Amino acid sequence: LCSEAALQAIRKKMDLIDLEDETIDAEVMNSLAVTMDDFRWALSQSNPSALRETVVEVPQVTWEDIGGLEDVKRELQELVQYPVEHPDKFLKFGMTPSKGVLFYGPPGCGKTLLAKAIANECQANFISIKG
Amino acid sequence: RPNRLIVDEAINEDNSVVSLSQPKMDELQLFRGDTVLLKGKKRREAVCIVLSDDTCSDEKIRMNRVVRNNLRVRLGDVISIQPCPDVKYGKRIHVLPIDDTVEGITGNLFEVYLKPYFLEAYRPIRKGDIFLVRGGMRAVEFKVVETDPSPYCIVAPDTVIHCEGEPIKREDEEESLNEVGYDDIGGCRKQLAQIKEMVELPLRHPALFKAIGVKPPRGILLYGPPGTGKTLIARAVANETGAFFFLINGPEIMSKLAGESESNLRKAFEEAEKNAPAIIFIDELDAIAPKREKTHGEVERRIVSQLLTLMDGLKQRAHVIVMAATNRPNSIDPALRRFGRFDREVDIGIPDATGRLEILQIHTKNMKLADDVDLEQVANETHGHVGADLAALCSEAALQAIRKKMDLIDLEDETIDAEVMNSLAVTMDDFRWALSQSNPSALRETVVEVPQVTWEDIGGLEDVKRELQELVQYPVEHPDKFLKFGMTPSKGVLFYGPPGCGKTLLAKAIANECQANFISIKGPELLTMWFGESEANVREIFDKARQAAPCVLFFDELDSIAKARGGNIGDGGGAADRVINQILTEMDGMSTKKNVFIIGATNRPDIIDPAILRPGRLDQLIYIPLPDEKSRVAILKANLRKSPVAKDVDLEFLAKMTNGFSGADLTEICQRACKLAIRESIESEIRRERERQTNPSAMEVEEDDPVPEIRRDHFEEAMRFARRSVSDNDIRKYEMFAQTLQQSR
Ligand SMILES: Nc1ncnc2c1ncn2[C@@H]1O[C@H](COP(=O)(O)OP(=O)(O)O)[C@@H](O)[C@H]1O
Ligand SMILES: Nc1ncnc2c1ncn2[C@@H]1O[C@H](COP(=O)(O)OP(=O)(O)O)[C@@H](O)[C@H]1O
Ligand SMILES: Nc1ncnc2c1ncn2[C@@H]1O[C@H](COP(=O)(O)OP(=O)(O)O)[C@@H](O)[C@H]1O
């Protein structure tokens, strides 16, 4: 992408200069600088190769994005953050914390946003599998 | 120096015209038609006549193939012009044909070729010039050997043309004015432009890439149906840029014995390496590098690995560009697609109606088709043909037209006469006869092309038209106002209403208005990949839609899966849900960079799965109501375009009396009336022909055939045999669902 973006900016300053004459002394290109328009054009005719692949990343949704649900906020914090940050303290009591939770409610109430935010605070990955 | 310009191809096919720009002509104090002297490389000069142009820039000069060959230059070079308006009228000109063009012609060439060419044109010529003339069935090149006064002269009605003597030997400076080039390709403007750009960059000035330090492409993959002209594209590019085109044939390599195949391939690459900037063409790539599972032997693996190693062995040196041709771009070994190997893919699709017309125009340039044929009709009735088929059609038409003249050339001689060629013409009957016994090869292929339906074809439906214009045209025609300010455009629209009201017409109309490609997937095929076949087909359907962006993907009868699902089978519901899973999975995978629009049509809105009805998918609902108002009159005009008349059967009364009817019913009425008119005309013709058998030519007053003159009685009789297809229950069901949609959510 970067290479062809440079090539296009060379193109837009090739015909008007005397390319027919003795070769350019690499100073016109020194005067040449790329622009965001060239990058957009290069992005236009690009062929990505990843596409159908599971993506692993840290979602960027913060708890300010969601409103209310202070109860589920606290419950999810208790479920997830305590074992990872306080393993020795559970080991003192010697209990295995539960690993699992279920969300059920009316459609479109922020379950996906809740999962994204709770993964955001723990600074963890997020593998999503859909129906 | 405001003299030098840049050479580019011209649009006018005359041999003595060069197109400048009006400002440049004005600066050089030259007027229309003034003779000019053009001087190019190798110290060759020629004389020509300038004209005006529409959109040519100041630094570009347009000229055809003959003038470029005479000046001994190529595309993208520069020339120095000079106005020299002191041409003196010539007296005697000696012109001779070339050896390898007149094999078996004899006759007197002056009365056939030269006289029509040199009349009322005043073509300037210069000593040593070479020009090409189209004749009976061949293109003959003539070389001027001497003139008087030397070296400039103008052919005038009073000249002494000498055209006698032996043909002269072809020299070794001009390659030829007969091989392939950019003027021998039609219907592939966009792809040819892409390839031309991408290959003109490295093959002209390698030193610029050396100094800049960027990576030129090292492989180009062309794929398409066989016989669409890929080898021809590569040959044209190689012969125009200037290279050492070196073809490699797949079957030829596979036909060797064991260990010599890879050795031959290695000599091929090393030879192309040490013969200057060259293009290597590999034909039938899938024949030598198929998928790994297809291969069963061991020599195939060795050949594939050898090809891969030699491909990876290219690092800079001479800029050698590798091109390969394959039928369908999935049988190739997936290993041959990583970066540094074949990576850039260009699609060569089947030509549309304009492409077929252009191919026919190209192939019949030598012939002398009579002034009665209509190439537009032959072009637009031959859908499903490729370039090779059209070339074969033209050849067969010529052969048929020349067959019925054997009496004139009975025996004759081994060298056919000349005037007999000019006595030959090809008529529409010959073309139709060649059409009849011809079988195309595309047939079962998805068709992508811009539909021709316009806005006036549809009567009424103003609100739907406005809504489609807002939803489709705005996000694309002014993408700046959408990238500024964060609006997320919708990805789909779902149509629902009574059957036969014109959903397909609206989709085609908006596709035409947006000037975007149209792909239609109909119910029968959709159920074909439902049961029996698999769901892998949707993958390449979406891939092809992505390739030709922008596009308007159309899914017709989306409820067919549910209609077949509900019954007494209960076995294939899994197949229907796989269809929906595929549709959803590649529907959500689309990105906003590309403009792909998905439109679905259905007539049972309450049976569709609610998964599709969701943000991020097909979410807007548009209800097309049952027709009313004198927009059905516009409907009647739409299919009465070609139908001649209606006299005095007021269509407005019909619109008033025919309320509650869809478009299909009205079109049926029009077709029935036309059928009655045809029946009446044929029975009248038969009556006349059986009447003429008694009285021989007893007709004092001359009547031609009855002109199509549809009366009121035909239409009334047709109207008597008419009913309404859509009952009153379906419209009430639709309005009930509309009210439920309005209130429940
Ligand atoms: N705090 C929130 N609570 C509920 N819905 C929200 C909130 N913030 C945003 N939304 C909106 O709700 C919509 C549906 O949320 P989502 O979690 O995907 O639904 P579901 O949990 O049913 O899959 C999203 O498009 C989002 O824009
Ligand atoms: N504009 C055109 N587009 C496609 N085919 C053309 C065109 N002009 C001529 N042809 C014919 O198509 C043939 C191209 O060869 P083709 O069989 O397509 O090569 P390949 O076997 O590599 O596909 C030529 O014989 C030529 O006569
Ligand atoms: N404005 C219009 N309203 C209704 N029908 C029309 C209109 N314009 C044309 N038609 C007719 O309607 C027919 C379109 O039918 P079509 O949409 O293919 O059926 P379906 O609605 O089942 O897909 C065409 O034959 C056309 O002649």
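Shown for chain A, in order and in Swiss-Prot numbering: 414-544.
Technique stated in the header: electron microscopy, 3.6 Å.
From the backbone N, Cα and C atoms, a Cβ is placed for every residue, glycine too.
The ATP 2 binding site annotation in Swiss-Prot covers A:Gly521, A:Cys522, A:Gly523, A:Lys524, A:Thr525, A:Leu526 and rests on similarity to another entry. For A:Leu526 (ATP 2 binding site), applying a Cβ distance below 8 Å and a minimum sequence separation of six or more within one chain yields A:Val474, A:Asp478, A:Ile479.
The note that Swiss-Prot attaches to the published mutagenesis A:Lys524 to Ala is: Impairs catalytic activity of RNF19A toward SOD1 mutant. Does not inhibit interaction with RHBDD1; when associated with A-251. In sequence order, A:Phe516, A:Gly518 are the residues of the chain that are 6 or more apart from A:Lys524 (mutagenesis position) and have a CB within less than 8 Å of its CB.
Experimental mutagenesis at this site is recorded by Swiss-Prot as A:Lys524 to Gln, annotated: Impairs ERAD degradation of HMGCR; when associated with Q-251.
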Notebook entry, point to check: If you count the C-beta atoms lying within 10 Å of each candidate's C-beta, which of the binding-site residues A:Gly521, A:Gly523, A:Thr525 ends up with the smallest number?
Noted result: A:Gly521
Checklist line | Other CB atoms, at most 10 A from the CB of A:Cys522 (ATP 2 binding site) | finding: 11
Next item on the list: Please state whether DSSP places A:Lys524 (mutagenesis position) in a helix, a strand or coil.
Entry: helix
Checklist line | Other same-chain residues whose Cβ falls within 8 Å of the Cβ centroid of A:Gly521, A:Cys522, A:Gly523, A:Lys524, A:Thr525, A:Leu526, the recorded ATP 2 site, in sequence order | finding: A:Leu527
